[PDB]
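Colleague: A single structure is presented below for examination.
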Amino acid sequence: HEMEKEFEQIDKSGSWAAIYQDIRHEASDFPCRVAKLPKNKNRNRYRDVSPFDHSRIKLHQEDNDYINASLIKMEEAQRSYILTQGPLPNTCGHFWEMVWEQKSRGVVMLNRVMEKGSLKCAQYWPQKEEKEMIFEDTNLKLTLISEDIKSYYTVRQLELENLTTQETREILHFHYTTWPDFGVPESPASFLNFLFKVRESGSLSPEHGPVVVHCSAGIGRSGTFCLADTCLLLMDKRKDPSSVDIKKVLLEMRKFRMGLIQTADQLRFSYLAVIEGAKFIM
Ligand SMILES: [Mg+2]
């Protein structure tokens, strides 16, 4: 591989910081007028992280249609993802309305609810079978049916019911529970095993709505997930897999949501995950 020796070169020169700065400078800037309306102030977890108007997900019920979520439609890779912030105590109803309305089958969570003793996401799913959640604003019920708890991630079977129609769906909740408190994983092996399990589930199939991916702001770890998955798809489809340019792919993604990949260490980690995943995509 070359991005393999190309990885070596960037490591060698200590230019991750510079390459990452270049991405920030080159990234698209589109308007986020709706996210910034006064009435949406309490629907944003971070004032500095907003969906662009052109790609935001719109809620369908008769109220206010806004949720901080973006559709990332990766044209060449042929896969779409919704990236969204960790829901707030007042937007869990909206979050599950989005999953229903967009026909998602999987939700991918990349943080723990509390990290370093600080809350990063509301408890937006039920931890106990007998204590289901009812979101009275959006008329949805959510029940934990089972979970498969593993050392580095947990997969939950959730039943989401539209209480208006009594229709139900099974939603798979893929929760990577072991991202470090500071920095990125030393090795991408667990992250890749996690991604491959999400893939294996069918949750990323074009038969279903886009997978919902989140972390706390929905741009950093979430960025890393969608970037690695898309690069690996492009290296599998493209006539010559060495032509896939991770910085170009990330700029393409950032036409859909700002800020994806939040640090130079995250950008390095994405490269490393894609290089290692490729060996596995053998
Ligand atoms: Mg119990």
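Numbering starts at 1 and runs along the chain as it is shown here.
We read in the header that X-ray crystallography, 1.7 Å was used to get this structure.
Cβ atoms here come from the backbone N, Cα and C positions, even for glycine.
As annotated in Swiss-Prot:
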- 3-277: domain 'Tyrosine-protein phosphatase' (DOMAIN)
- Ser50 to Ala or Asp: No phosphorylation (MUTAGEN)
- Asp181 to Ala: Substrate-trapping mutant (MUTAGEN)
- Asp181, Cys215, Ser216, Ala217, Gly218, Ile219, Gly220, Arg221, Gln262: substrate binding site (BINDING)
- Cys215 to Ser: Catalytically inactive mutant; abolishes sulfhydration (MUTAGEN)
- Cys215: active site, phosphocysteine intermediate (ACT_SITE)
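Describe the structural surroundings of these features, if you would.
Modeller: When Cβ atoms from all protein chains are considered, those within 10 Å of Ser50 (mutagenesis position) total 22, not counting its own.
For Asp181 (mutagenesis position), applying a Cβ distance below 8 Å and a minimum sequence separation of six or more within one chain yields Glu115, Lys116. Secondary structure from DSSP puts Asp181 (mutagenesis position) in coil.
Around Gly218 (substrate binding site), the same-chain residues at least 6 positions away in sequence with a Cβ under 8 Å from its Cβ are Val49, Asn68, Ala69, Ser70, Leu83, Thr84, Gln85, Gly86, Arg257.
Sequence-distant neighbours of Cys215 (mutagenesis position) (same chain, 6+ apart, CB under 8 A from its CB) are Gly86, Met109, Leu110, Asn111, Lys120, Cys121, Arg221, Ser222.
According to its DSSP assignment, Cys215 (mutagenesis position) is coil.
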Colleague: Which of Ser216, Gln262 has the fewest nearby Cβ atoms, counting only those within 10 Å, among these binding-site residues?
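Modeller: Lowest Cβ count within 10 Å among the binding-site residues (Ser216, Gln262) is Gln262.
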Colleague: In whole Å, note down how far the CA of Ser216 (substrate binding site) lies from the CA of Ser50 (mutagenesis position).
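Modeller: Answer for this pair: 13 Å between alpha carbons.
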Colleague: What count of other C-beta atoms do you get within 10 angstroms of the C-beta of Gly220 (substrate binding site), across all chains shown?
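Modeller: Here the count is 21.
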